[PDB]
Number of protein chains: 2
Amino acid sequence: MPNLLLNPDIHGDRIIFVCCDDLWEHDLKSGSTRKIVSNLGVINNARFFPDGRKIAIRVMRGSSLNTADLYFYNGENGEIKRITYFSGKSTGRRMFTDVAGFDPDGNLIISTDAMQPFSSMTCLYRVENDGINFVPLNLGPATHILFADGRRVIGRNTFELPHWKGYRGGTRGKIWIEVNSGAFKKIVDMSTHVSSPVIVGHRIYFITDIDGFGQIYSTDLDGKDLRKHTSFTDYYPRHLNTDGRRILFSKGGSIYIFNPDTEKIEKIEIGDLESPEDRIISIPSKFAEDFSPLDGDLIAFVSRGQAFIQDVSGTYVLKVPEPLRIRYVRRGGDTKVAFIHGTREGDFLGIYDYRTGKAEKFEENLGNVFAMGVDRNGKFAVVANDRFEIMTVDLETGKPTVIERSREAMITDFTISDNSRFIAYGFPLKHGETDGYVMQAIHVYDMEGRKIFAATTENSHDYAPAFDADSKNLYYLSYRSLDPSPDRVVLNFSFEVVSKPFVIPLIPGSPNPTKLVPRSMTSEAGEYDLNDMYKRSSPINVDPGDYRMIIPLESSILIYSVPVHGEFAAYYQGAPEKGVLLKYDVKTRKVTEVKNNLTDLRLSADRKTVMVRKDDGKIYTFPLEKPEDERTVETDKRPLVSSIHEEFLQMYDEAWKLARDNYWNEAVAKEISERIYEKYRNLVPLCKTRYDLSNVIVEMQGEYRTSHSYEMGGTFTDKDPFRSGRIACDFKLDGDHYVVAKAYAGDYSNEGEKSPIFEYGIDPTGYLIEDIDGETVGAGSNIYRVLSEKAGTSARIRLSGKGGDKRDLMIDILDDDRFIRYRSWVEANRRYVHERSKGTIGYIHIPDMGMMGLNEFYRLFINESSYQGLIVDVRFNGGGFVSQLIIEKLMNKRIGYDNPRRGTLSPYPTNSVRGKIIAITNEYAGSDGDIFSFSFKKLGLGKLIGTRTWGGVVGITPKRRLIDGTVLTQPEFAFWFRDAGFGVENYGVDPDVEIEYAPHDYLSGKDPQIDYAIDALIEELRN
Amino acid sequence: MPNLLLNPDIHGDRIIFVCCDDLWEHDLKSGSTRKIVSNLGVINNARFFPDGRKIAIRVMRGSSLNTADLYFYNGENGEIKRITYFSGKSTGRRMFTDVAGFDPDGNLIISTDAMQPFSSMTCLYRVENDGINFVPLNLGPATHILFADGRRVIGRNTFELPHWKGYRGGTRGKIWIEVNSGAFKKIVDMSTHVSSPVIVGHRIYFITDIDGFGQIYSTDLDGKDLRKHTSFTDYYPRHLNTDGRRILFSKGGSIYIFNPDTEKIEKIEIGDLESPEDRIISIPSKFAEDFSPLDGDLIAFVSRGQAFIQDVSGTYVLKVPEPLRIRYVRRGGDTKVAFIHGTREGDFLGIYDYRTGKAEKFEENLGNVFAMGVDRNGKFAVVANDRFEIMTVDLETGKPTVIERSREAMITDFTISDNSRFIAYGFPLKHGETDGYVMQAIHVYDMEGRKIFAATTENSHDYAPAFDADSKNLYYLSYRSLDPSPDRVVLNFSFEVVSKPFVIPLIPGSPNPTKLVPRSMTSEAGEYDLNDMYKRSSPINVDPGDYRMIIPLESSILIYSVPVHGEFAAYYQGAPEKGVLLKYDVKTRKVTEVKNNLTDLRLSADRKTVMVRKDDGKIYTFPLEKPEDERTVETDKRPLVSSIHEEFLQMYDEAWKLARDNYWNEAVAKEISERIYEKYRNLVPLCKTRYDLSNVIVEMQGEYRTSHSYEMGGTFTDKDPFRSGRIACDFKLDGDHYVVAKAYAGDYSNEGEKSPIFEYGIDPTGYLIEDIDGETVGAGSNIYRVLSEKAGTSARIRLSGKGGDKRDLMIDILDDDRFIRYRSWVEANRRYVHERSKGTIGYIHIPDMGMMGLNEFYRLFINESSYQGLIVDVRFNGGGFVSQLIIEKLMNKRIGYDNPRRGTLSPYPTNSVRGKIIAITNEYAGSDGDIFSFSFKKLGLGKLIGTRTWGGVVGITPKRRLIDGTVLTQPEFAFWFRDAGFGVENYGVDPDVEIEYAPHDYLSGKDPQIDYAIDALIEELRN
């Protein structure tokens, strides 16, 4: 039972490497191995200092390893010490805030975006006094820095990209070298991605897969005389490191040594290191999903692939006796439940009687199931799969029967009548293959006659069907009540409150029950007749809103409502959508609130019990008759038990299967998947930690050689995330005191765009920071650590100005100041553009194509679009999906003006740019950011300046998480441009004028890209 | 910066030892040292298996290391595995559930009380299949077992006793050896304690301090030819271990080797191993103390020796700028607070203005302060110290003035009038030096004239003085309203509700204000006159109860009431005493509840704000006017920051100072403390963990060579305690199935005294356990781990009886079953005595002299005191203080009977023993159990049978915890017997007839002690 060994470094005969998230050291001479540091969190990189006495360590914390900071380990006394308190953001594909190199004096050089407006701006800083102070090198964003013959060697984006083999986009690693004390030249720019550069003798060694597989190559300090030193075919080499004589690297779980002199490669024999306990315990609530009410006031819930039946207090718990991956569990009978069990082959329907203990599984492979319901009489279930089919499955024979199949999307929204005769569902459809909108009509399946009926027309979005208890009327919701709401900032309107419930009597002649037509004035009777029922449709008298569920009751109707809200939090912070349960009294048409702060709602089969999840994250239950009697469902009294190796294999297979099944090109998917299956599955048994598993799943994901193959979420450690305290200020150690080198502020009147100190009436720039909460900070007291310890609270800060000015203030210590740094960067560029253009050119930056992109675009568009020229900066754009919306605005042509008796001219359209436009982009703009850059040029909006974009345009829409919560992504939607085809993928967008942003440019304090854009526009504006 | 190295074992050239709570391995050949197991919790012992391949490990978990279990470490593959799921109870002086030795076949033998009715019954078991099954050796309680020439060598109580140097009590370590298969002889029984026995060649090596200091000695396998092999004078040697050739041991933080051949001793050079981060972060609420209200709605609170001023939400927090050990903090003015600062020299008063930030400390040493208050005008503070003095301290000059000094106890109950003129306080006193009860009278000090006046007579206990706002009346409480309450089980009565409030008008002629005497009918006026004020006292019309505080308001009086409750939880589980705040309306005399579930209450200076601690442990604040507007006080938004080395130095110093100050014999205390200070203070810097510090503190505590020098509580690890699942059954692996070898039940009708399976109508004895919660248990499925995973919940257990009987039951899996095992043991002894005596002798067992002892003594006394004879078994008695109450009952002489017309004779006294009594005691009975054993003989109650008791009779009453919550105890009260003097201490009590309980007695299943007691009484009962 060997371990997965990774990321080594070497010094003499001593090699250090990672195993089980901890740092180990192996001595080649004695052959002994030892763990030198552990329990710090997940370590992914360790670097010896030049004299090999100390080691710089990068460690990640937070369940998903979303935070990182650095530590120093002293081999002499075994002293461990945290050096950075930045709580740098981290992702599997961009593990930032790390060791960049060591200068000629032996000082540590780090790379970090902690104090920058963008995560891609991983700037270089010399670390002084063990983290007391950080000195910027001003060489621009970089990953590695090497020093040879007195000059600086810079590696840009040279970190490994295991998730994207064959990457050839604009962000590929490149190497630059200094040629004259402050002048730099790009010496290594290959078609593919260069990573892990090191120097031995006078050659730069690095990795790249230009020939089809990862190998070690080398060039001279001029980027010439390319050489190939390896011919690996099993697994890609990774993480080169050197002591100046020999090179170390990891490959497929083993550590190897490359001797440049002999070109000899030798594997290091390390043997079995650690075998932790396989059987683990987990907190059920941390991986819970699919909670549902059962008879007898019992409840069912799924967690980490396991299912349970328990009382509400979680004291009497029964585990469903089925192996890994039960996806859904649903009430089947008095003491019975139906469930979906998944395997490597697909999903299957099963039944379990918790009273008798008899559990049965049917062999009919239903595909990949995303919804399942059971009729009230427990005779059949209804299932929906990714084939876009909705079917019934006889709970006795297991025989499935496809009801219908959509060609647009899954039929996950369905309901079954209490008498088990009708099945109503939303049917996604399109009039034509290339329609921009998918419509959805409710269809009704009559078990008797097996014939489908259209409940509603195909013109909009009808959903959430629900039959009344007597199975005589079909209620549902529609987004048909069109009525626009005005944008309060931009000239725009949108349909915000257009949801309305409708009802269809299943028996012709019978009226809308909510109309209260006197019974004596209605000729009753009539047999069921589902023909032309859409013509009989009638709305219920409820104000339009945004409803998601309708529950018809005897003399009232419950409705799940969602107040209008902003999307920022749900989009970036996973914040759940908040809703309220409303009660509509049919008799008086009076609407009241039943429950609020909801995020989900399940309804008992008999309509007597209601289960909800609230914004507080807890599950509650209450009688629909007396919502005051609410109880809290407890699931953590009983620990979740499982086997790491059983789960890892299950997880590898599912990751592997998802990558195959969701890859945009089906033909390709089959060949790729089969070719890589065993190669990586064979490494799974070497994995002992979730991080190990990650190293294996990601390399397999990279074999698809396509963008967007991500691994997000999951639980890798129990360590709380690192903390960082900020006040939007940069500190410089001057003598024995810290001085505020810079105090950030964007728009003073906006919220959260400035150092909290500004609210006290002074600009802290140039002030000395004497102490925080009575503790002196300075030469002998790390201010970053002090701020970290106060993060999220208000502390007394003593400031000293040049003179006799002294300040004693209670300052809010923020947990982050990225947005303040960003807005300040934006406003600075804005003033600079106005100043250099002499007031003729406007400026706008678009950070991404999501909700932030929309905010920042309009934030400046309303003030910047009416200058003679306009610069649209999309550098560092993180992508999203609103590129098309912003383009639509820039495409407006000013063709007129209103002339008022009083006031000034009003342009028409209001949203039109007045003059010439120019766009700036760089290698850090990507995805939807690629599409914007390509479209800007294609539509002739203006010239495109900068450097080639990221080149990743195969979108993702994840719909499944691993049992531990991990969200994997699969490049499932390949973008195709008219004329260019799929060619943007793995390449990017070339600007009309390429303007590099070299290290010497950063050294001189000049932004050549913005300067060219301003100048080019000034030129164009001459005539 | 070296480390404190401890508890080593040796095998060839390899030595393992503990450092920083982790396990390390050192190779004598290569000189290399390495950490082989870490992050498991706190390891205190590690033993090489015979072949030196596997290592057995004892690790502790739970903040106070109160739980323990064993693991196996396999250096071959680096596999770590838990072997036991007992969660054995552990204390620093009795770290039970450990490795006991290895049999000739190489199988692990463990010692544990996990499945016994007493913690001292650490029975031996051979471990099988890594914990799947445990086979009892049935040799009785033991610590170590060695094997020589086929015969078993047994060490009884042979663990180290660092907290008691020179121990010579009955529980001292002794060694027995097998002479004839199954027959044993005691070979090593010295006046002093023998610890850590090992065998080399044909000699038993061990440690003892018979010559005044710990040294290594040895004897032949016959216990003869005693030899002394060392002459240490610096630190006591500890933890001997051997590989059969050499002996390894720890001393003063270093690891040494003793060569029996050469008799040479060599120190192993290991060097600096590990230095963790010194600056740590702690959760404030976890070490919180003294919480108090300040003006402006601010709060003051002390935690881990630090003090803070903060708003209720804990968003605005200010740390008081003073070094370690702020003991108390009190409102001193508008933005000022007074505090007590403690140092190694004593306690001092200081003042801190949180607005300006100016802090001042006065140099007057106030001694050891236990109470502090400040007058409302902020001119002086009132302080109470362990000198029994109450004094004022000028807040301007710092000049202290002693008001009065009690010669009985501290004056901690005091109050200051609003006009700052009077100080009323409870004054402890005794009429004579040898009085059994300390009375308390209220005394009032007049600042004007500096004279003391008696407010109450000296006949009972008067307390909680409180002046009204106008400083015209003094209110207080007394336990003077004697009215007896009846005991519901025993003929007994006690004063439960005898607390009554009283009031004393400070102006003669003025009537009790609660009497509502009409003003027009009262001749008002008059000047203050405190003479004869006790004569003027008047009660207030509130029913008697149990009051702890009285707060007189304008038209009402608030009263803190404590409902009568049992003491068990408070006595054993630290449970807080629950109280309620009552409101007495003076006008109507109506009493209403203002707040319940309280555990503590603080009132602001202006009587407007109330702060309380509730049973939920949280601190709340509400306006006295609207108790509904209650807010929760948050203190954990901002982490506590401290330095480990600074804290460790402050704690050792305080531990040393407490040991000295409280030792019972002051003469001896000066010499001992000065002699031991440096020696242990020098080991402090070697400590890196709380466990390291404990080893040092305990060794220094043991220098007092007296009983009761303990170290309880404190925070040693962040690991959750070990869990164990129990159903009061003993399991035996028979083939591939576990059979219930025994099902425990005491009194079926009592609560919690039987396996929870009995509630389903069957006795599980003989039944086979098929599975638990669907999981099969047996030959390849450890039932103990399965139960551990279900502890605290109800699980489905399937059982099979011999036949066709099958049971499927939802069983409560308990967290512990010690009490069930105890009562079953007692009831079995009870039946055995009835049977063997043929219904002529009764039986009673007293497990301790605390609340449990009271419960169990009476639980049987009511049924067993009327046989012709009575056996009073005090074996294993844990001590406490009720021995005298039990003797009082046993002393009753039956001298008459009531003869009724109908029914049977009633004996007089009712609580009298009918006949002859005999007592059984052993080496596990001590403290108040020593006192009981001695008294039984002394008073001639009957014969004492068994073995010499523990011998620890110098009591404790701790009143101070270290900054981390640690409760240290100091032998402060030496018990003196008429005729025997102080002699019981460090010796114990000899029985009239000594009856050893040899290993072969346990092997044969015979209890020689109970048999002799039975036979002795049968004989005495002949005539």
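Note that chain B carries Swiss-Prot numbering, so the residues on display, from first to last, are 39-1061.
In case you wondered, yes, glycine gets a Cβ from its N, Cα and C as well.
One mutagenesis experiment catalogued in Swiss-Prot, B:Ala643 to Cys, is accompanied by this note: Decreased catalytic activity towards fluorogenic substrate and insulin beta chain prior to any modification or oxidation. Further decreased catalytic activity towards these substrates after modification with fluorescein-5-maleimide or oxidation by oxidized glutathione; when associated with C-414. Listed in Swiss-Prot as a mutagenesis experiment, B:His746 to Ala is described as follows: Loss of catalytic activity. According to Swiss-Prot, the active site, charge relay system annotation covers B:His746, B:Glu1023. For B:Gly916, B:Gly917, B:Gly918, B:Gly993, B:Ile994, B:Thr995, the entry in Swiss-Prot reads substrate binding site. Mutagenesis annotation in Swiss-Prot: B:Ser965 to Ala, described as Loss of catalytic activity; the structure shown retains the original residue. Annotated active site, nucleophile per Swiss-Prot: B:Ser965, in sequence order, evidence recorded as experimental evidence.
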B:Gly993 (substrate binding site) versus B:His746 (mutagenesis position) - Cα distance in angstrom: 7
B:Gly916 (substrate binding site) - helix vs strand vs coil (DSSP): coil
Whole-number Å value for how far B:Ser965 (mutagenesis position) lies from B:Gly993 (substrate binding site) (Cα to Cα): 8
B:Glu1023 (active site, charge relay system) and B:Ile994 (substrate binding site), Cα-Cα, nearest whole angstrom: 14
Residue pair B:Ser965 (mutagenesis position), B:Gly916 (substrate binding site) - Cα distance, angstrom, rounded: 7
Integer Cα-Cα distance in angstrom, B:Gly916 (substrate binding site) to B:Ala643 (mutagenesis position): 45
Rounded to the nearest Å - Cα separation of B:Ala643 (mutagenesis position) and B:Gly918 (substrate binding site): 40
Densest Cβ neighbourhood among B:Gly916, B:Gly917, B:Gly918, B:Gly993 (binding-site residues), 10 Å radius: B:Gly917
Chain-internal residues near B:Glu1023 (active site, charge relay system), provided their CB is under 8 angstroms and they sit 6+ positions away: B:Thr744, B:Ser745, B:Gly989, B:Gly990, B:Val991, B:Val992, B:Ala1012, B:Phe1013
Cβ neighbours within the same chain of B:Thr995 (substrate binding site) - under 8 Å, at least six residues apart: B:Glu1010, B:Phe1011
Diameter of the substrate binding set by C-alpha atoms, the set being B:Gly916, B:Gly917, B:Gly918, B:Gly993, B:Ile994, B:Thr995, in angstrom: 16
Coarse DSSP state, helix versus strand versus coil, of B:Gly993 (substrate binding site): strand
